[PDB]
Amino acid sequence: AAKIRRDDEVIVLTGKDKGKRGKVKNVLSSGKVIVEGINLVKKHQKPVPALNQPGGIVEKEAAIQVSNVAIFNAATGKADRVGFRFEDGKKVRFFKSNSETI
Amino acid sequence: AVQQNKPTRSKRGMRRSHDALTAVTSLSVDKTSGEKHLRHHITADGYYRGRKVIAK
Amino acid sequence: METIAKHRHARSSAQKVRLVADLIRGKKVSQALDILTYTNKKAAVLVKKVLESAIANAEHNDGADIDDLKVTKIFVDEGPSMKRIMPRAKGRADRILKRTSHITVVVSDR
Amino acid sequence: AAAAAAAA
Amino acid sequence: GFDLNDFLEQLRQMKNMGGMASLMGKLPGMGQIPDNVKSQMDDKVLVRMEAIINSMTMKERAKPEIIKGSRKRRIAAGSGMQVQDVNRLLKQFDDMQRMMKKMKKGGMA
Amino acid sequence: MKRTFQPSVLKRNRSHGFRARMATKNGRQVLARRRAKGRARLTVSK
RNA sequence: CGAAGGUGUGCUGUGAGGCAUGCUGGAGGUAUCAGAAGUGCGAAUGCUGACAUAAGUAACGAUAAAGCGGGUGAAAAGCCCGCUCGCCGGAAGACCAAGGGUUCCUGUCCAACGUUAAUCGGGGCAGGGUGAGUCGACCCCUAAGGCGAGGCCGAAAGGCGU
RNA sequence: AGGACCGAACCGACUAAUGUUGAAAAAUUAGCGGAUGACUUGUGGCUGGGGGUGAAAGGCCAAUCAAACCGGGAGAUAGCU
RNA sequence: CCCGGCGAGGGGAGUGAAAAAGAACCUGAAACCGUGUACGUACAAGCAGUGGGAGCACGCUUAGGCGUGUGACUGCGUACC
Ligand SMILES: [Mg+2]
Ligand SMILES: [Mg+2]
Ligand SMILES: [Mg+2]
Ligand SMILES: [Mg+2]
Ligand SMILES: [Mg+2]
Ligand SMILES: [Mg+2]
Ligand SMILES: [Mg+2]
Ligand SMILES: [Mg+2]
Ligand SMILES: [Mg+2]
Ligand SMILES: [Mg+2]
Ligand SMILES: [Mg+2]
Ligand SMILES: [Mg+2]
Ligand SMILES: [Mg+2]
Ligand SMILES: [Mg+2]
Ligand SMILES: [Mg+2]
Ligand SMILES: [Mg+2]
Ligand SMILES: [Mg+2]
Ligand SMILES: [Mg+2]
Ligand SMILES: [Mg+2]
Ligand SMILES: [Mg+2]
Ligand SMILES: [Mg+2]
């Protein structure tokens with residue numbers, strides 16, 4: 001469905017940040033795309049009672065739909081809607097409509 | 001001893017008249033420039049002038 | 001909110017608490033007690049607590065240290081009433097609603 | 001035992 | 001029969017090792033990282049707590065339920081800590097008076 | 001006074017309820033209509 | 001750049017109702033002409049739910065009544081300690097069966113439950129707690145009675161019984 | 001000796017008051033009858049609905065009895081409200 | 001962070017487009033219960049309105065004799081099914 005696995009370096013689309021870098025992410029099958037370029041401060045106080053009594057009043061993910069700049073190699077987007085063949089046995093991921101598997 | 005039609009409104013709201021509460025009004029007494037409660041000297045130490053209950 | 005405090009539940013019925021409230025209005029404030037501390041009815045012990053909490057909110061939400069103020073408002077409302085049963089004449093005369101209220105005290109300017 | 005309580 | 005005046009002395013009586021080898025070992029079953037969190041280099045808080053108390057008057061040390069914002073914004077000004085820091089000491093102290101009253105012989109079971 | 005009940009487990013089998021149900025056309029019928037028809041957690045014997 | 005719904009208002013129709021719009025509201029609605037109805041409530045000692053009334057009235061469960069000093073606590077008439085006082089004692093004591101099924105003990109907490117308060121409890125949440133060759137059940141034995149190989153009956157189901 | 005006498009337990013219910021939204025869907029209080037007998041009671045068993053049991057009142061058969069309770073025929077029928 | 005019993009409950013601050021979304025949480029009507037304000041009201045008889053109607057509180061307008069509320073006094077006058 002998403003295919004975009006971890007370390008998959010994508011780019012921000014749709015809005016807000018936009019045109020930002022971001023890679024890896026933490027998307028999951030029917031899960032969420034943390035990426036790196038989506039996150040405004042955060043809300044949190046000093047609840048932790050451990051020797052590391054922090055506040056977590058900072059840092060956090062900004063879900064956003066999987067609809068981000070497709071992986072992108074040269075410019076941007078470049079839909080990966082193609083399927084390789086006779087490679088692997090499980091999968092056979094292809095890539096942008098520019099070249100072939102990448 | 002049964003009743004039959006009774007007007008919640010108006011009526012009863014009238015008997016409530018004799019139901020409001022009331023106000024005290026009392027002093028502080030020489031020492032306590034406040035409390036003194038009612039016709040008592042003061043509770044802080046429960047003394048009218050000295051060794052009564054607990055004081056100096 | 002122009003420094004409030006109010007309540008909710010606890011249980012003390014409406015009219016029961018609505019009686020002691022009438023005792024305090026207008027001047028109030030400096031009357032955090034006496035016109036209340038010298039009246040014993042459960043309803044009284046409850047309105048005073050929230051009375052102080054309210055007058056206390058005068059050091060947090062707004063300034064105006066405790067000394068002026070007025071308490072131009074005090075009204076209790078009917079709060080959800082608990083239901084229970086009561087063994088009696090085989091089970092006919094049994095309803096028992098615990099009833100409860102609040103107080104909602106206020107302290108504005110004169 | 002004073003340190004085994006005040007620190008416990 | 002207990003207050004800050006006595007609780008403070010318990011800190012000064014820590015001259016001898018202060019537990020550098022005692023309390024440091026009074027937890028065989030360490031909770032992954034309980035030790036360092038308690039000792040805290042023996043100065044991160046172990047020393048600050050004392051300083052905060054030293055900046056307190058004989059009245060405050062006697063009665064803990066008489067300190068307000070007017071006093072909290074003063075102790076932190078002299079000690080160097082903040083408002084929340086001084087509050088933590090009062091909180092940890094409140095749980096001390098409640099414990100030092102519900103026992104007799106060791107308090108074990 | 002004596003209110004019509006008086007419990008006694010032993011007196012709760014062949015005399016009534018329990019597993020005795022498995023000894024008669026109707027007795028065993030009860031179980032079907034009971035369990036099957038409208039799944040009952042049932043409990044009978046305790 | 002605010003639908004249905006709720007609430008106000010203004011205009012409009014003979015009326016059932018119609019529209020325009022303030023506010024609320026947070027997502028949908030549907031001119032028109034036609035089509036089909038779980039099609040329109042004030043009553044049926046109607047059904048369900050919510051809230052009144054009486055009314056802060058009656059009542060707080062055996063007339064064996066309790067007083068005081070401490071403790072604890074936000075607060076004690078009721079809880080813990082103590083001294084008195086009174087009540088039962090073929091029992092209002094002790095043990096067990098039946099039945100109950102953790103109610104037992106310790107620590108805790110007081111929302112709901114205790115016909116009030118509750119720091120207290122058979123309440124909540126935790127833990128802990130019932131150790132058998134001689135006691136009991138299993139287990140041998142059989143009573144009433146039950147079941148019943150084969151068997152005798154009986155449309156079937158099934159009844160009776162060695 | 002005795003369906004003998006008096007009288008607790010135990011069994012039963014003649015009278016009055018109270019209760020009658022009760023402490024209680026039959027009791028409490030003061031009296032009352034039997035109390036070695038057709039006595040009284042624990043445990044378990046057996047009789048099933050037109051059927052049982054009955055020192056007989058149509059009484060009792062789970063707060064139900066001139067035909068139990070539960071489910072079904074069932075939306076019985078209702079020239080009546 | 002602050003009141004409080006280290007309660008309940010709340011008040012700020014912060015999250016959020018909104019907390020007039022706070023977990024009782026969408027919209028939140030009606031009965032029913034309150035606080036505030038304008039007027040009527042303690043010598044007057046009844047289905048409580050309707051017809052007439054002064055005064056009072058606000059609103060009118062370059063008066064022009066009005067709008068909203070309330071309604072003293074007065075003719076009538078026994079709910080619906
Ligand atoms: Mg619709
Ligand atoms: Mg009609
Ligand atoms: Mg009373
Ligand atoms: Mg009355
Ligand atoms: Mg009376
Ligand atoms: Mg009693
Ligand atoms: Mg339990
Ligand atoms: Mg116990
Ligand atoms: Mg318990
Ligand atoms: Mg047989
Ligand atoms: Mg005899
Ligand atoms: Mg009578
Ligand atoms: Mg008697
Ligand atoms: Mg006799
Ligand atoms: Mg028997
Ligand atoms: Mg019967
Ligand atoms: Mg038929
Ligand atoms: Mg019918
Ligand atoms: Mg809502
Ligand atoms: Mg007059
Ligand atoms: Mg008119």
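If you check the header, you will see the structure was determined by electron microscopy, 5.7 Å.
Using the three backbone atoms N, Cα and C, a Cβ is placed for every residue, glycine included.
Residues annotated as L-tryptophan binding site in Swiss-Prot, with experimental evidence given as evidence: C:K90. Around C:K90 (L-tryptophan binding site), no same-chain residue at least 6 positions away in sequence has a Cβ under 8 Å from its Cβ.
A simple way to gauge crowding: the CB of C:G91 (mutagenesis position) has 9 other CB atoms within 10 angstroms, across all the protein chains here. Among the mutagenesis results in Swiss-Prot, C:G91 to A, D or S has the note: Abolishes translation elongation arrest of SecM. The residue drawn here is the original one.
For the mutagenesis of C:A93 to S, T or V, Swiss-Prot gives this note: Abolishes translation elongation arrest of SecM. The structure shown keeps the original residue. According to DSSP, C:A93 (mutagenesis position) sits in a coil region rather than a helix or strand.
Looking at Swiss-Prot, you'll find the natural variant C:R8 to C noted as follows: In strain: SK1048; decreases translational rate, tRNA binding and subunit association at 44 degrees Celsius; does not alter 23S rRNA or uL4 interactions; not erythromycin resistant. With a cut-off of 8 Å between CB atoms and residues at least 6 apart in sequence, the same chain places C:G79, C:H102 near C:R8 (variant position), listed in sequence order.
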